[PDB]
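Shown next, in structure tokens, is the structure this report addresses.
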Amino acid sequence: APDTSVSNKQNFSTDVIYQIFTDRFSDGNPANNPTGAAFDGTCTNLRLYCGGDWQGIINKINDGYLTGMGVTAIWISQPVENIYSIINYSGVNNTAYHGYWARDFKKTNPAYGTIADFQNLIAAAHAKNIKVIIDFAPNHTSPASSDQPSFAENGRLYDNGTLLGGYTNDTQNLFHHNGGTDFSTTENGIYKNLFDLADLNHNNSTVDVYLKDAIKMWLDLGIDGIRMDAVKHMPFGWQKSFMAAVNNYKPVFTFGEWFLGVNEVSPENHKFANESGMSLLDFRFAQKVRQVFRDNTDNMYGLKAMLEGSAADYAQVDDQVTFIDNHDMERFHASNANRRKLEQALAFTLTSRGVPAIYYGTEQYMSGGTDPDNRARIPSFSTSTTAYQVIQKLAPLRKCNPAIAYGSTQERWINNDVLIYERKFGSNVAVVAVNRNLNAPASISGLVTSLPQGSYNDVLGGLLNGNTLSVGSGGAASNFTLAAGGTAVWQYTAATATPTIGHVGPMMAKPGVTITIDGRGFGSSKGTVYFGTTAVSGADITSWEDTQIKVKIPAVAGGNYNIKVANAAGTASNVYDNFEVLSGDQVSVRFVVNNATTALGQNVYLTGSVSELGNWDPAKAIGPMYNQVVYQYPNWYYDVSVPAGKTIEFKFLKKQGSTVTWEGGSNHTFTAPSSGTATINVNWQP
Ligand SMILES: OC[C@H]1O[C@H](O[C@H]2[C@H](O)[C@@H](O)[C@@H](O)O[C@@H]2CO)[C@H](O)[C@@H](O)[C@@H]1O
Ligand SMILES: OC[C@H]1O[C@H](O[C@H]2[C@H](O)[C@@H](O)[C@@H](O)O[C@@H]2CO)[C@H](O)[C@@H](O)[C@@H]1O
Ligand SMILES: OC[C@H]1O[C@H](O[C@H]2[C@H](O)[C@@H](O)[C@@H](O)O[C@@H]2CO)[C@H](O)[C@@H](O)[C@@H]1O
Ligand SMILES: [Ca+2]
Ligand SMILES: [Ca+2]
């Protein structure tokens, strides 16, 4: 199939995601509605169930709401069974309507539906070319109180009906008993509880294996992708071992939530996105769009900077999921604000790099503050709004104009209020003009583009006061006026003759797994695929089309590799870098080093004999290690993904800047478990 097909679970770059709070969308089946005090059919009390379910979703899919908008993927609430208690938080009653309070990951939330309803959801969606994504929140179970076991469900965890354990009397040590996090450090926010939610302990084999098996069930149920919750609150290595579990089984596009505030830029965040095996929700993008288009606390220069910086910081920028709002922020649209702000922000997002996500109700101009105010019931299914139409005209370009789906981004004109950028990929171009100034038009002269000579109509048809563009020789546009609040899209598409790789997924897996290479100009004849210098051709290439190639990872050593393709005539493509070949299936192992004292600004790191440990390359060592919570300085620890059942040699190092100090003696050694987790405790050798 082509890169654009509903069946492509590895690439969402050509899609438009619609984020839905199941409960708050559409109650298509009143029979599964909770009853009594857990339910409010008026949906006036935003903390209770309103009754929205899978059936309702199916209904809106079939009646043209979503399809008419141009939406091609839906992201829904965590489908697993949640706790049934009503929690009174100081007078107020709270239900698990949101789906973040898991009790059993192997069952469904009966208020959403049955497994059968789930299967129907998948079917109907797929039938309409819509991919399905689900939320998955393995960091915890539910709100618990260790000495008030009667509170809620004591964070009880069940394995398909079987009680595994509770927060009180956790002799198995299924959970963390370190208190609550103050969000003070990253380590602090991982090994302590989030609020009162029972923190799952991923270092417990039971827990480890359980979750890895649970996700497989959903995978087998046909999902298209996963949205991981609280990735910043779980161990990095564990998560990587989790991703490996998914990828080495049935890969699907996965993205996690790592909250970023205004003006916040985190290197931990970049590294995580670049190395864990998953991508992230683009908070950096969201926050910046809001400052510029919403709160006017930054200008075009700021947007520009975010665009260029993010492209340099994320190895795969096109995999970051963009948005203007979601369940954790107040609604972009403010009661009294000018609607054109929302419309422009939408237009901007839909035509920018990454994977756009639209929070349900945006198209309806919903307003609301933070939780739960931003989780109201969609007031209507009218296609008559301007926002609905904007989406409707733009979403589809992601599928038909690869410049939008995979192109580079380049500023062509700019001022405080205006931004003109160009997207480009192969013989395809898109040019977007945005004028945030709601009161002043702008005089656009000197605009140069890659568009061929001719006249271009605004793809928005003037909907946001866009105009026509006139390109002369050299791609120079003649002068024009960009209306106040003006937004225009111009484009050019043509066949690409040379092989051009636009995307690859998954980005990390063991030899033998099939990966998907998307782009253009591959031709219809099987060519060759290179992993570094290794050539792959023939049978291992399971499928070859002009826009997509499916190939099995050869059995090469674990490491990072560049991917390139050559058509049947031998013409080579551009390189796609950062592909990770695992050394095999992975397990999560905790490394502990005793008495490794350091000087200020000096941290301990881990290295070793396998690619997963950097192959003795200090520039690729794991760390810095932690030393506050689980173990205390001068003892250090860290959770790491490693090849299962392998005998590994390793050493620790003290790094300062790029200056490194090695542990003395000889390599420590160990053999990874075959499954489950393990803990290796050693002393630092001077
Ligand atoms: O002429 C090419 C030139 O175009 C753009 O520069 C704009 C600038 O952004 C506007 O603020 C205004 O000063 O007009 C200039 C064009 O005359 C690109 O920003 C620039 O890099 C490029 O060279
Ligand atoms: O919290 C981690 C912290 O650990 C390291 O610093 C050690 C320091 O080297 C010791 O002399 C001692 O005073 O304890 C510190 C840990 O609390 C790293 O030097 C530092 O960058 C890191 O944040
Ligand atoms: O470079 C590969 C090499 O790395 C490590 O050797 C360290 C050694 O442990 C240190 O004591 C110090 O001498 O630096 C060496 C780096 O050249 C591994 O121990 C070794 O097995 C591996 O071959
Ligand atoms: Ca219902
Ligand atoms: Ca945690």
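Residue numbering in chain A adheres to Swiss-Prot, whereby the residues present occupy positions 28-713 in order.
Just so it is clear, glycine is given a Cβ too, placed from its N, Cα and C backbone atoms.
Feature annotations, courtesy of Swiss-Prot:
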- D256: active site, nucleophile (ACT_SITE)
- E284: active site, proton donor (ACT_SITE)
- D54, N56, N59, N60, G78, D80: Ca(2+) 1 binding site (BINDING)
- 608-713: domain 'CBM20' (DOMAIN)
- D256 to N: Reduces activity 23000-fold. Reduces activity 520000-fold; when associated with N-355 (MUTAGEN)
- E284 to Q: Reduces activity 4100-fold (MUTAGEN)
- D355 to N: Reduces activity 56000-fold. Reduces activity 520000-fold; when associated with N-256 (MUTAGEN)
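Known features from Swiss-Prot, placed on the structure.
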residue	record	DSSP (3 states)
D54	Ca(2+) 1 binding site	coil
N59	Ca(2+) 1 binding site	helix
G78	Ca(2+) 1 binding site	coil
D256	mutagenesis position	coil
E284	mutagenesis position	coil
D355	mutagenesis position	coil
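For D256 (mutagenesis position), the nearest of the binding-site residues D54, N56, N59, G78, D80 in terms of C-alpha separation is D80. Separating the Cα atoms of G78 (Ca(2+) 1 binding site) and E284 (mutagenesis position) is a whole-number distance of 26 Å. The C-beta environment of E284 (mutagenesis position), restricted to residues of the same chain at least 6 apart in sequence and closer than 8 Å, consists of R254, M255, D256, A257, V258, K259, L307, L308. Note: the Ca(2+) 1 site is recorded as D54, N56, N59, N60, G78, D80; in the same chain, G55, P57, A58, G79, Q82, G83, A138 also have Cβ atoms within 8 Å of that site's Cβ centroid.
For the recorded positions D80, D355, the greatest number of Cβ atoms within 10 Å around a candidate Cβ is found at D80. The recorded positions in question are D54, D256, and the one with the fewest Cβ neighbours inside 10 Å is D256.
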